[PDB]
Amino acid sequence: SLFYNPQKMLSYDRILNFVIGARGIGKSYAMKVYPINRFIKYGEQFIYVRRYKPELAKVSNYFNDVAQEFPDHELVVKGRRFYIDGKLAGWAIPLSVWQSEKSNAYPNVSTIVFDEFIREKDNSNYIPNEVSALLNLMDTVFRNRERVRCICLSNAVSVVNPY
DNA sequence: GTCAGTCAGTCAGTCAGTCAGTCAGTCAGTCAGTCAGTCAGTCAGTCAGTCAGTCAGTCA
Ligand SMILES: Nc1ncnc2c1ncn2[C@@H]1O[C@H](COP(=O)(O)OP(=O)(O)OP(O)(O)=S)[C@@H](O)[C@H]1O
Ligand SMILES: [Mg+2]
């Protein structure tokens, strides 16, 4: 039809979804809307992993394209941290130092709100055995079997990546 | 005892068979003379910790 449509993805309800495609074509649109939809339902905060640190200095305008989705309530960023009507929205950090984070309490998670997990022809960015790095990330955002649902999202379809 | 001979040994003659030098393709051998990926240094650039400069939340 018109845009990226996560309805079937949300429907078939894997505890861990895995979608690919639509480079910039809303593959991030609906999935950045969804955490704020959980916030309007008043659920839990989300976790935003980043590939590296400079990628963080410019990305504070993460809610610009979801206002036209939900003009109603307040969706802003105070700085590094995201605030919806002033309540904490996203725990936003690149990869380098998640270990120092992993002793902190992380009681509230809603959904995986990152994409371009893996870039085509890009392994200089990569970290050795980062598949187990995502394992540490998930177990340090797990408290039970609930509150979490994950997605992968690569720009294109390949059959060579280790995952 | 002459005329001089007319059917076997005899020697003038081969006559196809014979040995083995002598070049000879040729033989893969081979070993060595040519040549094609292999790595080390150095060139440009990616990480994630510094400096250390600065608009600004709690106060004079
Ligand atoms: N529900 C929607 N309403 C309007 N536009 C949408 C919708 N879903 C997707 N889009 C389109 O998606 C675009 C932005 O999507 P993105 O968030 O960039 O997706 P993306 O594929 O992650 O690209 P990047 O690399 O993350 S910026 C918009 O400009 C629209 O063209
Ligand atoms: Mg995206």
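Chain A residue numbers are taken from Swiss-Prot; in order, the displayed residues are 4-166.
Quick reminder: no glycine exception, Cβ is built from N, Cα and C everywhere.
Copied over from Swiss-Prot:
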type: BINDING; residues: A:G24, A:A25, A:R26, A:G27, A:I28, A:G29, A:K30, A:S31; note: ATP binding site
type: MUTAGEN; residues: A:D118 to E; note: Complete loss of DNA packaging activity
type: MUTAGEN; residues: A:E119 to D; note: Complete loss of DNA packaging activity
type: MUTAGEN; residues: A:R122 to A; note: Complete loss of DNA packaging. No effect on ATPase activity
type: MUTAGEN; residues: A:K124 to A; note: 2.5 fold reduced DNA packaging. No effect on ATPase activity
type: MUTAGEN; residues: A:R146 to A or K; note: Complete loss of DNA packaging
- Task: Would you mind sorting out which recorded positions among A:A25, A:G29, A:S31, A:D118 put a C-beta under 6 angstroms from ligand 2?
- Result: A:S31, A:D118
- Residues flanking the ATP site, with Cβ no more than 8 Å from the Cβ centroid of A:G24, A:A25, A:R26, A:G27, A:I28, A:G29, A:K30, A:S31 and excluding those residues themselves: A:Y7, A:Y32, A:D118, A:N158
- Note on the structure: Out of the mutagenesis positions A:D118, A:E119, the residue with the smallest number of other Cβ atoms within 10 Å is A:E119
- Query: Taking only the recorded positions A:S31, A:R122, A:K124, which have a CB closer than 6 angstroms to any atom that belongs to ligand 1?
  - Reply: A:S31
- Message: Using CB atoms and a 10 A radius, I'd like the single residue among the recorded positions A:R26, A:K30, A:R122, A:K124, A:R146 with the highest neighbour count.
- Response: A:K30
- Out of A:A25, A:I28, which of the binding-site residues has the smallest number of neighbouring Cβ atoms within 10 Å? A:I28
- Message: Taking the Cβ of each of the binding-site residues and counting other Cβ atoms inside 10 Å, which one has the highest number: A:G24, A:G27, A:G29?
- Response: A:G29
